[PDB]
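Before we start, here is the structure in question, set down as structure tokens.
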Amino acid sequence: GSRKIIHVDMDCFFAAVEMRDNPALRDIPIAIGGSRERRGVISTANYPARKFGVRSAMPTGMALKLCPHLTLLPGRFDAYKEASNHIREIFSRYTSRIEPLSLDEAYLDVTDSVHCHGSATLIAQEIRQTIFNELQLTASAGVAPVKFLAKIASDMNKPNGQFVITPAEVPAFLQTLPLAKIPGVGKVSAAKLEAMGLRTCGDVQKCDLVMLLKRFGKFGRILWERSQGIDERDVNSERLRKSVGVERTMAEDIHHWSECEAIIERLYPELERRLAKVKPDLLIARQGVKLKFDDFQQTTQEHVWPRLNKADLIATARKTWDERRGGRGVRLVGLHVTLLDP
DNA sequence: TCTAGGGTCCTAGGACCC
DNA sequence: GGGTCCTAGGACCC
Ligand SMILES: Cc1cn([C@H]2C[C@H](O)[C@@H](COP(=O)(O)NP(=O)(O)OP(=O)(O)O)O2)c(=O)[nH]c1=O
Ligand SMILES: [Mg+2]
Ligand SMILES: [Mg+2]
């Protein structure tokens, strides 16, 4: 009962789309992100820009100090979305067991595919080809017996490549796998783990499960499992959006409620529009707001509420402003909704 | 250099129920 | 005291 799992992952996604649509962007360093003056960060960068050290999540300020000729694009989301719709129609030609993780990424469980003589490797290659014809965008892929290994595999041979891991390669693959490459282990976790001489899955193999649950709860089980190649999570295909939010970071910290209110007036129409798309009657489970202060502490307050409603979001924001700002400057105001359950 | 905006999932206490 | 809902917040992903 080995499953055949594919992870497909578009190369340089936003930047690739911008380079296809404008060829002159191809060989010069580019990134999608907001300007330095807008306090922006980098969404992604093309390869000529990564060469300079530009990365996603990097303050644009730093990107420019690292790469002064950086061309900065604002991003065209409908174009990325269009591409994402296309690559999912392509997957559906191969299986209906498709679990998208974002615009540019999806798991596929092809275990029971009678397609490329049942070869998970050919299906992958054939998906990547056909995405490139049809879209002029390259993708990379990872083939493995479980979700997370397929994900790690998809990074191993990018851009425009793939990587297969068979059950037989699994133990050698894990011995040296750093924990930080496990999805769900980021900076903080990696540092706590490294603080106790745990760097690889091989280090974790040697640990006791009881102590691991004691010092991490459910996370430590997951760590213990994945360190062993164990990942019983099924490719889902039935997931639904749970929430929607709209937030803006000001060029300068605000200090007056009039300013906050004015921000909210512009945020609201945008949230209404985006919600109307998926819930015309605007019916919801919870609505609330978000402030982030100059000490980067962020606070949210949200409450049960039957329908998107501007005035209540403003009143809630005023309470929050008045009750938990303690004279700090404010860098960010946000609106938020929790969707109904079914 | 100076730290986005779109989300998901998990944890933890009190309310509330039984 | 165990479920589960409510609200707040953190880590992480893309
Ligand atoms: C990680 C990340 C990605 N994104 C956007 C831009 C990317 O083009 C897109 C896909 O994410 P990715 O697969 O993590 N990165 P990528 O596709 O640009 O690069 P790679 O080729 O997959 O390494 O999502 C951000 O807007 N902020 C982020 O911090
Ligand atoms: Mg990608
Ligand atoms: Mg991705």
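Just so you know, the numbers here start at 1 and follow the chain as drawn.
Structure method, as recorded: X-ray crystallography, 2.4 Å.
Each Cβ is built from the backbone N, Cα and C atoms, and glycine gets one as well.
Just lifted these from Swiss-Prot, have a look:
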ACT_SITE  A:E105  active site
BINDING   A:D9, A:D104  Mg(2+) binding site
DOMAIN    A:5-186  domain 'UmuC'
MUTAGEN   A:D9 to A or H (Swiss-Prot position 8)  Loss of function
MUTAGEN   A:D104 to A or N (Swiss-Prot position 103)  Loss of function
VARIANT   A:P171 to S (Swiss-Prot position 170)  In strain: ECOR 37UG
VARIANT   A:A172 to T (Swiss-Prot position 171)  In strain: ECOR 45B1, ECOR 46D, ECOR 49D and ECOR 50D
VARIANT   A:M211 to I (Swiss-Prot position 210)  In strain: ECOR 37UG, ECOR 45B1, ECOR 51B2, ECOR 52B2, ECOR 58B1 and ECOR 70B1
CA-CA, which of the recorded positions A:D9, A:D104, A:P171, A:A172 lies nearest A:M211 (variant position)?
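Comparing Cα positions, the closest of these recorded positions turns out to be A:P171.
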Based on Cβ atoms within 10 Å, give me the single least packed residue among the recorded positions A:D9, A:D104, A:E105.
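A:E105, out of the recorded positions A:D9, A:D104, A:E105, has the fewest neighbouring Cβ atoms within 10 Å.
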Roughly how many angstrom lie between the C-alpha atoms of A:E105 (active site) and A:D9 (mutagenesis position)?
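One finds 5 Å between the Cα atoms of these residues.
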Using only C-alpha positions, which one of A:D9, A:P171, A:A172 is spatially nearest A:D104 (mutagenesis position)? These are the recorded positions in the record.
A:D9
Need the DSSP three-state call for A:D104 (mutagenesis position) to compare against my parser.
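DSSP call for A:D104 (mutagenesis position): coil, neither helix nor strand.
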What is the interatomic distance between the Cα atoms of A:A172 (variant position) and A:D9 (mutagenesis position), given in whole Å?
24
May I ask which of the variant positions A:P171, A:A172, A:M211 have a CB within less than 6 Å of any atom of ligand 1, listed in sequence order?
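None, as no Cβ falls under 6 Å.
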Near ligand 2, which of the recorded positions A:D9, A:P171, A:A172, A:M211 have CB less than 6 Å from any of its atoms?
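Checking each Cβ against ligand 2, the ones under 6 Å are A:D9.
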For ligand 3, pick out the variant positions A:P171, A:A172, A:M211 that have a CB under 6 angstroms away from one of its atoms.
none
Sorry to bug you, but what's the C-alpha spacing from A:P171 (variant position) to A:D9 (mutagenesis position), rounded to the closest Å?
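Rounded to the nearest whole number, the Cα-Cα distance is 24 Å.
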Restricting to the chain of A:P171 (variant position) and a gap of 6 or more, list residues whose Cβ falls under 8 Å of its Cβ, or answer none.
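Looking at Cβ-Cβ distances below 8 Å from A:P171 (variant position), excluding near sequence neighbours, one finds A:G229.
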